[PDB]
Amino acid sequence: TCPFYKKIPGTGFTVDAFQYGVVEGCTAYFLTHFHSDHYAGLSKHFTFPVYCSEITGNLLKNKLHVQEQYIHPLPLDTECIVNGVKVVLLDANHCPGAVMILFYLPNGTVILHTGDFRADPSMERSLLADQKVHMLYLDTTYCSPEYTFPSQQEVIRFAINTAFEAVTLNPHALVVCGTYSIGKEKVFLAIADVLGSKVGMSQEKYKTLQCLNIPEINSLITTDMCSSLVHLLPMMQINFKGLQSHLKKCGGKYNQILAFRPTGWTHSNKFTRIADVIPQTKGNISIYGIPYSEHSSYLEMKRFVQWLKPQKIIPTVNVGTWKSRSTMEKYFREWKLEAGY
Ligand code: NI
């Protein structure tokens, strides 16, 4: 049964609620982004209207084979009417095609559902600036002050400078980057750009990337692994055994691997600066875990909420334990007392 925090009161609507069967009273199913914990349940047999971004609707049609007649893509930053209710989709600064949803209820209540997001001051000048928001359905993934990480730009700087150094010292080194979902494409695209290579990958991953409207993409990716010196592999293969095996397959073209695992947060964050990150090494294989996050840090989240000043917060992440829930509620009250709303 669908949990309460996936239901939008005063509407026929649900958000990211595809694994519960037919939800009683739901006239339109919204999908914030194409990550499996959120789309779980969709397939070619789904026959209700699904509302989403253009990019998400490309992925629904091509990857999950949802039929066209049930996909309702909406433009961003544009007032639209759905089953009699005004909605707006906003960029969530998450993965490609990920949105936040503003709902303008018939009784005057305004609700923001962030989906998954990485808060940013740029959001303070979107259409959110223009009216009051009463209820916030909030991505609370890293809602605790231990969760600090660097900007995306600092992390990409580290990665480019590390890859360029290694390959210039050894033109026979291969770079490998791990992936298991869409998101974080900047990691592998920025490294391939500095090296003058295309990124090589499986046919299944190339297909996914071709749904993303990324400019000039035919220029940056390929299925011809032999012509590429940056390869993408499944995240599970980014270990010494998996990498040794891959290196065997390249037929003596390469004699070293430098590999990257873009994790979110790891407790190496609580002690070490990005400048100071070091790899794990075995023989001619090195693996770097880099803290490239597509969710808000604690401070980014706090800033967003203290700017928005909502009347009520509904967490959508870490809701399964009483300790988590009590922790989050304590921080929400601190924020409200410090800011004065
Ligand atoms: Ni996500």
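Note that chain A carries Swiss-Prot numbering, so the residues on display, from first to last, are 700-1040.
According to its header, this structure was worked out by X-ray crystallography, 1.4 Å.
Positions of Cβ are set from backbone N, Cα and C atoms, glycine also.
Looking at Swiss-Prot, you'll find the mutagenesis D838 to N noted as follows: Impaired nuclear focus formation, reduced interaction with PIAS and increased sensitivity to cisplatin. Every protein chain considered, the tally of other Cβ atoms within 10 Å of the Cβ of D838 (mutagenesis position) stands at 24.
In Swiss-Prot, a mutagenesis experiment is listed as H994 to A, annotated with the note Impaired nuclear focus formation, reduced interaction with PIAS and increased sensitivity to cisplatin. DSSP assigns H994 (mutagenesis position) to coil in the three-state reduction, outside any helix or strand. Long-range Cβ proximity for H994 (mutagenesis position), meaning a same-chain Cβ under 8 A and a gap of 6 or more residues, is found for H793, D815, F816, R817, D838, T840, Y841, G963.
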